[PDB]
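Undergrad: Just passing along the structure, written as C-alpha cells.
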Amino acid sequence: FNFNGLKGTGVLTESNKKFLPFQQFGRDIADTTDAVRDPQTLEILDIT
Amino acid sequence: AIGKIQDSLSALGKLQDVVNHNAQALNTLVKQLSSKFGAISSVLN
C-alpha cells in the first residue's frame, strides 16, 4: 500500500480509533505506523 | 505462624527484576533501529 506518500506493507482492517480532526495517521509505541486515514473516504484503518 | 505468611504478602522483587531486564533489552533493541549512525537516512528503502 501507499497512502499519499506513506509507503508500507500490511493488512488493512476497520479500526476503532479516533484521530483528531487534523491528524492523518497514527503510530504505535516504538514509533511505527499502525493506523491511517483514507484521504477520500475519511475512514480509519488499522495496519497489521 | 503459617497463617501470618499471607498477611506479609497481601517480596517478589527478585522475580519482577528478571521480567524487567528482558523487557528493557527488547525495548532497547527495537529502539536502536531509529538511528542513522552517520548515514544520510535510517531507512534502507
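Note that chain A carries Swiss-Prot numbering, so the residues on display, from first to last, are 541-588.
Technique stated in the header: electron microscopy, 3.3 Å.
Note that Cβ sites are derived from N, Cα and C of the backbone, with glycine treated the same way.
From Swiss-Prot, for reference:
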- A:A570 to D: In strain: Alpha/B.1.1.7 (VARIANT)
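On this model, are these features tucked inside or out on the surface, and what's nearby?
TA: Secondary structure from DSSP puts A:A570 (variant position) in coil.
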Undergrad: 10 Å Cβ neighbour count around A:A570 (variant position)?
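TA: 12, counting other Cβ atoms within 10 Å of A:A570 (variant position).
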